[PDB]
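Notes to accompany the following structure.
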Amino acid sequence: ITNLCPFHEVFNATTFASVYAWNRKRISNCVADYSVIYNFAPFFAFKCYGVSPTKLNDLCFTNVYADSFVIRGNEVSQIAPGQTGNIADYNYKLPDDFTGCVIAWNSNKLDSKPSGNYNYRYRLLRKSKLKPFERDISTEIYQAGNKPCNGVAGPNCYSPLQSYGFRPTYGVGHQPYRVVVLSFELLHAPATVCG
Amino acid sequence: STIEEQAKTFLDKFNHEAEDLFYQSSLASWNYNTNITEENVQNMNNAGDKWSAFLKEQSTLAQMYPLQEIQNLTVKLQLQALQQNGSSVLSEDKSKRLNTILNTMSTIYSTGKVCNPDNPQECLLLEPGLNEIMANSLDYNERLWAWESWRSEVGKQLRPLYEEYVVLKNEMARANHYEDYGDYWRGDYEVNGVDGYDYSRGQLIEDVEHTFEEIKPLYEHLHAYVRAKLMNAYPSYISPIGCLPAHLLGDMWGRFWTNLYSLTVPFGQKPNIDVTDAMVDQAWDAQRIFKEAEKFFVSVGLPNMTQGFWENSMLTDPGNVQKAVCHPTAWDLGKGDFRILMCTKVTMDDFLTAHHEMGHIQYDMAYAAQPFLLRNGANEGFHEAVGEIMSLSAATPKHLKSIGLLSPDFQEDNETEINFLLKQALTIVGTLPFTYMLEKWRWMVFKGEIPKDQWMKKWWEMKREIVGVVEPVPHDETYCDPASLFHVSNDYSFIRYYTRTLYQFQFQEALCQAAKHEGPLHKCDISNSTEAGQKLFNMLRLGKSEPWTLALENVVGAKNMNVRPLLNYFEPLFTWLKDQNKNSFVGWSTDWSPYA
Ligand SMILES: *[C@@H]1O[C@H](CO)[C@@H](O)[C@H](O)[C@H]1NC(C)=O
Ligand SMILES: *[C@@H]1O[C@H](CO)[C@@H](O)[C@H](O)[C@H]1NC(C)=O
Ligand SMILES: *[C@@H]1O[C@H](CO)[C@@H](O)[C@H](O)[C@H]1NC(C)=O
Ligand SMILES: *[C@@H]1O[C@H](CO)[C@@H](O)[C@H](O)[C@H]1NC(C)=O
Ligand SMILES: *[C@@H]1O[C@H](CO)[C@@H](O)[C@H](O)[C@H]1NC(C)=O
Ligand SMILES: *[C@@H]1O[C@H](CO)[C@@H](O)[C@H](O)[C@H]1NC(C)=O
Ligand SMILES: [Zn+2]
């Protein structure tokens, strides 16, 4: 074979960073094979908004965008077009007319530590709602009070980020879930990627 | 930019941080209870200290937002919970001496032991030996000796400490916005800001008074019957017109009359329903007991249990080298962790206890969506009330026959039902006048109505007038009888049990009407009724977000606690009591006393 699509790398990455700064992976010019994707673990949530999973092979895409992050179980429902919620409006907002597949599978067996995995963080205080497909990594003292924060925290001045504490004893609904959102873009230029 | 907007973000941050800190405190507690070691003790102490420090810091932070500027009626409740001022508003030395008094009282009650005079051969503690003697022994002299010995051992030591305690708690309440510590405790039922559903602190007194005035006839007939049976037992120590003596009630205090069932059972030929031998002969164990309870809670409409619950919960005692507390308890560790700690054995009592604990866990699951400060029962009584309603529903002969523990060829008669109702009466009705009397006396002592030189005199006069119980040996002001009870010694609210007793029967009446039941209320099974489960879930999902008046409206259609459910429950036993006591003087006179 000439090429392969790095689908085995977007998954099986052993680390998904966080969702406040979601990893953005751009894939192009490769042979698209979804056998490994379907051969990975059974998926808690696999919803495709644009194309049927089989007809994905019939349609050729120049640009494929992959976004990988870890969120709680109940926050998966927030990652959907037209959803209102903390994660949806402050961490990662899909567009209203999003065309892509949202793939989620449990990561409690690997990414949960008894002491508490505080590496993964999410944002819970932002000045306004995020525009679709945006990544905001700026972390300065939130100014909730009408008095100037003067660069410090405490009274009416908080930090924009709060981490999840993931432990294996947690029940479903707060266990860490690995979500890899695939985004497809079509623009008027020669694609030259098919099979 | 406003008070409300500022308060919202602070509440969100506090809820998120408190979730994790409460989870580590609860996990430390669970580890210590399951497996007691020095490392676990240190971990639990550290987690508790961290949680207390966080609560104090956030409470001091939250006082900035005035409660007149908040108009959501939910943020207001969360801020009231935060600003409840659990951290002492009094001085440092005053807080230290209050803690000293509480610790001394708890230590005295826990380590209280009684020996023979000038004889160290035997020294009995309260729970192991003294409670056993009170429960089983039939000797009038021994019972009087044990009662007087406990009172002389504990009350003489605890009287001045309790006087200092009442003074200090009144000072603390005056330092806060409440009047007395009785007002502080009554504030748990206070609901303000919601027109058409409000509850006032002063309304609880009137509601409890009216409820007891309604209960009075049934309790009077029960007292007459028990007095007649105890006259048959002890020939001359009980007067046909006199009040029942205290030490003969069954337990050290008279809170429960269940120990009198063996002496005062109406019909002894037909035994009460027992399923232990049947469970052994059908080869049942604790795991399948909990599985059957899960099936019942599914059938009523409540959700199934968690795989994590099944994996982490220890429903059997490990034994051997491992030592753990065996008091049944349902743990809501938080963030989806629900567990039960119960040394379950193959008994009908353990089956009912498992149903009670799974009712607890189902309530905890129901209020899981609400914020941390609201993740509780609407008041102090609904949580145990929900446990108890499932306990009564799962004990019916119909349910036992359906599950198969009893032989389906069996049929029930009048004597069995009367005996079961009388046992439940001694368990339930008996504790109501005692709870009412104790709470009234404690409220009056807090309010200062009862002077120090007349504390015990008024206590015994009110007990004689209300509960119809008189002390064997008269006690002057030196003794402090109420301090003997664990709740009074450790300063726990005690009207919770009265409220729960009314609430469980109201819930049962509502759910039985929902489940399309025809017949007397005691033989009510809600096994396969899906409508009753949803009608209960309408309250279970709320938590503390809505007032308890609105929750009670959602369940039973009434905004106030009612005792007619209890009266309708005990109607057949009341008919039996009317038949039995037709020749007996119902009531009691205050003049008679054991001492002459
Ligand atoms: C504040 O009021 C809104 C009503 O729009 C409600 O949705 C929200 O839950 C309230 N706040 C809290 C903390 O419940
Ligand atoms: C709690 O105590 C602080 C101590 O400074 C006081 O300012 C505040 O008013 C108190 N709050 C209540 C509700 O009593
Ligand atoms: C979930 O409930 C169904 C019945 O509603 C039951 O068969 C199943 O065992 C439950 N799941 C777990 C993990 O107990
Ligand atoms: C209790 O926990 C400790 C530490 O986790 C462990 O070594 C021990 O085996 C457990 N059980 C007992 C009975 O100590
Ligand atoms: C009903 O109960 C009474 C108890 O006084 C008993 O005498 C009577 O025989 C019972 N009825 C039947 C049909 O057993
Ligand atoms: C309740 O439903 C179960 C499951 O179908 C059934 O076995 C049982 O007999 C039902 N209860 C009664 C009283 O029939
Ligand atoms: Zn309970």
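Going from the start of the chain as shown, residues are counted 1 onward.
Method on record in the header is electron microscopy, 2.6 Å.
Using the three backbone atoms N, Cα and C, a Cβ is placed for every residue, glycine included.
Annotation of the mutagenesis experiment A:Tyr122 to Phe (Swiss-Prot position 453) in Swiss-Prot: Decreased HLA binding to NF9 epitope. Increased binding affinity to human ACE2. Reduced to three states, the DSSP call for A:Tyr122 (mutagenesis position) is strand. Non-local contacts of A:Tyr122 (mutagenesis position) by the CB criterion (under 8 A, 6+ apart in sequence, same chain) comprise A:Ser18, A:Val19, A:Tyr20, A:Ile71, A:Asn86, A:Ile87, A:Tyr90, A:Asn91, A:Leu161, A:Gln162, A:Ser163, A:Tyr164.
Spatially close to A:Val152 (mutagenesis position) yet at least six residues away along the chain are A:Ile141, judged by Cβ distances under 8 angstroms. Under its mutagenesis annotations, Swiss-Prot gives A:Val152 to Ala (Swiss-Prot position 483) the following note: Increased resistance to neutralizing antibodies.
A:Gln162 (mutagenesis position) has a Cβ environment of 19 other Cβ atoms inside 10 Å. The note that Swiss-Prot attaches to the published mutagenesis A:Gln162 to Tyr (Swiss-Prot position 493) is: Reduced host ACE2-binding affinity in vitro.
According to Swiss-Prot, the mutagenesis experiment A:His188 to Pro (Swiss-Prot position 519) carries this note: Increased resistance to human covalescent sera neutralization. Under a cutoff of 8 A between CB atoms, and with a sequence separation of 6+ in the same chain, A:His188 (mutagenesis position) has no neighbours.
Natural sequence variation is annotated in Swiss-Prot for A:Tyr122 to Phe (Swiss-Prot position 453), with the remark: In strain: B.1.1.298.
DSSP classifies A:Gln162 (mutagenesis position) as strand under the three-state reduction. According to Swiss-Prot, the natural variant A:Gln162 to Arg (Swiss-Prot position 493) carries this note: In strain: Omicron/BA.1, Omicron/BA.2, Omicron/BA.2.12.1.
Filtering of the mutagenesis positions A:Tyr122, A:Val152, A:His188 by Cβ separation from chain B (threshold: under 8 Å) yields no residue.
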